Amino acid sequence: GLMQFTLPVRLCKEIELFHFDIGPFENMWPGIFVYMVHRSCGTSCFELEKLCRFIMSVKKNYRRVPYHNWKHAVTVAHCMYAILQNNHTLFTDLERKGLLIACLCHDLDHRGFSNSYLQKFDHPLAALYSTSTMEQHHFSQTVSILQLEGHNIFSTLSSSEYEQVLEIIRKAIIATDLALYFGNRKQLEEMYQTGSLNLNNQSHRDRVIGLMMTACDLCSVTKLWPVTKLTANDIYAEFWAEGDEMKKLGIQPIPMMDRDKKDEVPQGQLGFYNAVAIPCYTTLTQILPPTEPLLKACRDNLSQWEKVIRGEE
Ligand SMILES: CCOc1cc(F)ccc1-c1nc(CCOc2ccc(C[C@H](OC)C(=O)O)c3ccccc23)c(C)o1
Ligand SMILES: [Mg+2]
Ligand SMILES: [Zn+2]
């Protein structure tokens, strides 16, 4: 009850900022996540023993892939922590519990391949889940781990509160399917601009939590340039492996995934910032004004990618 997690001074200060990097020491990430749950949620939200056992089983079920790994999970959870802490009064007790857990769990047992590749390979998961293939698997793995003995971090909720939090976690994890993001943001755009966006409307909340999940999932584009630049190597390591596997199925991969077209990377990042990231953090800053540092950092990185293209690095 009286056992607080504390962090060294630099982390204690820097963790409050959107652009925080959790660092290269894996053994500190669980402590970082618990610190964020205790300040974001309370010290009583979860039984520490259950939380610790939950965190370590989640970690165990992330794979050693270049990008969609345990570090990505904690990174995505930290971005959500920063949003939640900068919008204190807007979210319910249950949303704060569910969203940090959703973010830690959002890519559980990812193999480093897109939904597309699973579908062209004819992976069993593509038979079982026709759309948002990996995301329905990620949620399924979340429920599995929650059902391990000693792992029910929600045990103290009512029956109906339990179903609400698992429903928040399900929608949050599905929303990380970037195919669903485009429509979701367009709707939030129209609702915000016609003044119909209503945070007491549960279907409106769901959409806004969906956009937060995309914002947290893409948060590599909101770091200081050297972090953004080095993460892009991990991202493309996975994409190029997938392109290789496409070529093995006798399919020319899109140029993004083709490691023979590395030269096209800076222009592909431009396209991605213009088509995906900038619109994402724009609509998010409109709906949640305190998230503006994410938009500003994203624009700075867009400018760094233009500089790469102009041969200025
Ligand atoms: C894995 C998570 O993805 C990232 C996370 C990051 F922190 C930074 C970059 C990517 C990243 N993802 C991609 C792959 C997805 O790429 C795209 C998806 C959708 C569209 C938009 C498309 O309209 C043009 C649409 O609506 O589908 C893109 C447009 C230009 C370039 C890449 C695009 C790239 C190149 O960089
Ligand atoms: Mg994912
Ligand atoms: Zn992710």
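So for chain A, numbering is Swiss-Prot's, and the shown residues are 724-1036, in order.
For this deposited structure, the header notes the method as X-ray crystallography, 2.2 Å.
Just so it is clear, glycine is given a Cβ too, placed from its N, Cα and C backbone atoms.
Per Swiss-Prot, the features are as follows:
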| type | residues | note |
| --- | --- | --- |
| ACT_SITE | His791 | active site, proton donor |
| BINDING | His791, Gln992 | 3',5'-cyclic GMP binding site |
| BINDING | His795, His829, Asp830, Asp940 | divalent metal cation 1 binding site |
| BINDING | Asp830 | divalent metal cation 2 binding site |
| MUTAGEN | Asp830 to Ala | Loss of activity and of zinc binding |
| MUTAGEN | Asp830 to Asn | Reduces activity 1000-fold |
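Annotated features, which come from Swiss-Prot, shown on the structure.
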| residue | record | Cβ contacts under 8 Å, 6 or more apart |
| --- | --- | --- |
| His791 | active site, proton donor | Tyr785, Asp830, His833, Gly835, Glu961 |
| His795 | divalent metal cation 1 binding site | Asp830 |
| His829 | divalent metal cation 1 binding site | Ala796, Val799, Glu858, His861, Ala895, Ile896, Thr899, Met936, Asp940 |
| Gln992 | 3',5'-cyclic GMP binding site | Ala955, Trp1028, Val1031 |
Cβ-Cβ neighbours of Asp940 (divalent metal cation 1 binding site) (radius 10 Å) = 22
Taking the recorded divalent metal cation 1 site as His795, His829, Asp830, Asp940, identify the other residues of that chain whose CB atom sits within 8 Å of the mean position of the site's CB atoms, giving them in sequence order.
-> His791, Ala796, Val799, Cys826, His833, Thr899, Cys939
Result for ligand 2 contact check over recorded positions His795, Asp830, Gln992 with Cβ cutoff under 6 A is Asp830
Please go through the recorded positions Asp830, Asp940, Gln992 one by one and keep those whose C-beta falls under 6 A from any atom of ligand 3; give the result in sequence order.
-> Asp830, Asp940
So for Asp830 (mutagenesis position), how many other CB atoms are inside 10 Å of its CB?
-> 26
